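First the structure, in the form of C-alpha cells, and then the observations on it.
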Amino acid sequence: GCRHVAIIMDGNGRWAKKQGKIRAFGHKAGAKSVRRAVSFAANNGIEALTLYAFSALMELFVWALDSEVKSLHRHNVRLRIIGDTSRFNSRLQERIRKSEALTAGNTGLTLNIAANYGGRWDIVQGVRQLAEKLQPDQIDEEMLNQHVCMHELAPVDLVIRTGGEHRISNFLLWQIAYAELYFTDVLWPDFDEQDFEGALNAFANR
Amino acid sequence: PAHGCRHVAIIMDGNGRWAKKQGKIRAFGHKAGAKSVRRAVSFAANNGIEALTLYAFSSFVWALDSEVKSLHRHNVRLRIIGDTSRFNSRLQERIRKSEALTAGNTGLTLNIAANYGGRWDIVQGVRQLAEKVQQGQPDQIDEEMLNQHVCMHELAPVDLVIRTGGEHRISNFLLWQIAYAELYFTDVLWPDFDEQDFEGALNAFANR
Ligand SMILES: CCCCCCCCCCOc1cccc(C(=O)Nc2ccc([N+](=O)[O-])cc2C(=O)O)c1
Ligand SMILES: CCCCCCCCCCOc1cccc(C(=O)Nc2ccc([N+](=O)[O-])cc2C(=O)O)c1
Ligand SMILES: CCCCCCCCCCOc1cccc(C(=O)Nc2ccc([N+](=O)[O-])cc2C(=O)O)c1
C-alpha cells in the first residue's frame, strides 16, 4: 500500500529547449503535468501527494496555484503549502491562508506544495522550536519528528524524481529515511499516468 | 582526480542474498562481504578519495581487533560513527584506542558506521546545540550550525552514495549529509562489488 508519494518535478526547462520553446512554455506544460498527477493520485486512493518544483520564480508558481483552488476544493482535496513563506508578499500569504482554511476539512487527497522549502530548512526550523524551550536529554527522534513538516500525515513511502538526475537536492530529508526512491529520465512535462503507475509498481514489488 | 569525487558513502547490502544464492549460510556472506570491504578501502585509498563511509546493512567492530593495524599503516584516519555509548566498556575502549591511534593520520578518513542512524545523527547534533543554548541563542541556529554538529562535519561533503544489493532506499543511513549527494543504486551484491564496479560508480558521478 503506497500511501504518501513525493515528487521532485524536474525537467520543464530541458523539455522546453528540447521542444524549441521558451522556458515559459515548459512551465505551462509542467502545470498540465501537475493536474494529471494530482488527478491520478486522487483517483487511485493515494492519501498524500507532496510536490517539489525544482529545475524568485517560487512566488510565481504559488500564484498559478491560487487560481486552481476552487477545483481542488470541489474535488475534495486538502491543500497545504510547506516551506518558508514568511518573506512572501503578504497578499500571497493571506491567499495561502485562505486556501488552506477553505480546504482544511476536505477528506480526499492531501496535496502539499513545497514552496521555498528545503529538507535542511525544515529540520532547522524544528530545531529552532525545541531550543526556544525542556531538557537536552529528553529530545529524541519521536520528538524532533513532531516538529518537522508533514508529521501528522502517513510516512512518505515513495519519492519519484523526473528529469534524470539522481539526487534529493535538499527536498525531504528527515521524512525519507525509509522511502522507496524512484528515478526516471522522463522529463516532468512528459510524466503521465503510465509513468506514475510504473513507479507504484516498483514500490508494490518491494 | 578525474572522477572529481572527494567523499563516497556505501550502503553495503546483499551479503545474505549472496550466501543463499550459493546455498551457504549467512556467515559465508559476511566473510565475503569482509573481503569486499578490504577491496573497497584500498580502491578508495589509491584513487584520491578523501573520505569513505561504510554502512553495514542486510536487506562488526570486534575484529577491528585485527584490521586496525593495517589501516594505521596506510595512514588511514579511522573513525567510528554512531551511538557507541551503548556498547560494553571493553569495546568502547578498543574503538577509543583505534581512533586515538590513527587520529593524526593524514590520508583516507575511513568512517565505519556502528549503531548509526541518520535521524539519531541529527538528534545528537541537536543536543550539542541544546546543551550550548542552556549554558547561554535560538534565533542564531542556522543550517551551517547544526551542520557543524552532525557526524563528519569536518570532512568534505558526501559526493556519492553507493547502494549495492538492489534496494533503492537510504534505510536511515545519512540523511542530513546527503542533501546534495549523487545517489547510485546497483543490483550487484556486496560480496561481488569490485574495483570495476567502484570504477563504474565514480565514472557515473563524473559523467553526470
Ligand atoms: C503551477 C501548477 C499549476 C497547479 C495546477 C494544479 C491544480 C490541480 C488541479 C485540480 O484538478 C483536480 C484536483 C484534484 C483532483 C482531481 C481529480 O481527481 N480529477 C479527476 C478525478 C477523476 C477523473 N477521472 O479519470 O474520472 C479525472 C479527474 C480529472 O480532473 O482529470 C482534479
Ligand atoms: C575486513 C573488515 C571487516 C569489516 C566489518 C565492519 C562492519 C561492522 C559494522 C558494525 O555494525 C554494528 C555494530 C554493532 C551494533 C550495530 C547496530 O546496528 N546495533 C544496534 C543496536 C541497538 C539497536 N536498537 O535501537 O535496539 C539497533 C541497532 C541497529 O542499528 O540495528 C551495528
Ligand atoms: C573497525 C574496523 C575497521 C574495519 C577494517 C576495514 C578493513 C580495512 C582493510 C585494510 O586494508 C587496506 C587498507 C588500506 C589500503 C590497502 C591497500 O593499499 N591494500 C593493498 C594495495 C596493494 C597491494 N598490492 O598487491 O601491492 C596490497 C594491498 C594490501 O593491503 O593487501 C589495504
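All residue numbers given for chain A refer to Swiss-Prot; the residues shown span 17-71, 84-161, 167-239 in order.
Header entry for method reads X-ray crystallography, 2.1 Å.
Heads up, the Cβ atoms here are built off N, Cα and C, so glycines get one too.
Swiss-Prot annotations:
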type     : residues              : note
BINDING  : A:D26, A:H199, A:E213 : Mg(2+) binding site
ACT_SITE : A:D26                 : active site
MUTAGEN  : A:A69 to L            : Produces shorter polymers
MUTAGEN  : A:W91 to F            : Decrease in affinity for IPP
MUTAGEN  : A:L137 to A           : Formation predominantly of a C(70) polymer rather than the C(55) polymer
MUTAGEN  : A:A143 to V           : No effect on polymer length
MUTAGEN  : A:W149 to F           : Decrease in affinity for IPP
MUTAGEN  : A:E213 to A           : Great decrease in activity; reduced affinity for IPP. Great decreases in the catalytic efficiency and in the affinity for IPP; when associated with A-199
BINDING  : A:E213                : isopentenyl diphosphate binding site
MUTAGEN  : A:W221 to F           : Decrease in affinity for IPP
Long-range Cβ environment of A:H199 (Mg(2+) binding site), under 8 Å and at least 6 residues apart: A:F216
Within reach of chain B, those mutagenesis positions of A:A69, A:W91, A:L137, A:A143, A:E213, CB-CB under 8 Å: A:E213
Least buried by Cβ count (within 10 Å) of the mutagenesis positions A:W91, A:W149, A:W221: A:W91
Proximal residue to A:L137 (mutagenesis position) among mutagenesis positions A:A69, A:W91, A:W149 (C-alpha distance): A:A69
Minimum Cα separation from A:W91 (mutagenesis position), reported as the residue among recorded positions A:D26, A:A143, A:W149, A:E213 that achieves it: A:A143
Entries of A:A69, A:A143, A:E213, A:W221 which, being mutagenesis positions, have CA atoms within 10 angstroms of A:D26 (Mg(2+) binding site): A:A69, A:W221
Interval of 12 unresolved-in-model residues, reported as the Cα distance (Å) from A:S71 through to A:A84: 13
Cβ packing number for A:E213 (mutagenesis position), 10 Å threshold: 22
Those mutagenesis positions of A:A143, A:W149, A:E213 having Cα within 10 angstroms of A:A69 (mutagenesis position): A:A143
Residue among mutagenesis positions A:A143, A:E213, A:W221 with Cα closest to the Cα of A:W149 (mutagenesis position): A:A143
Site with most surrounding Cβ atoms, counting all protein chains shown within 10 Å, from the mutagenesis positions A:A69, A:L137, A:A143: A:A69
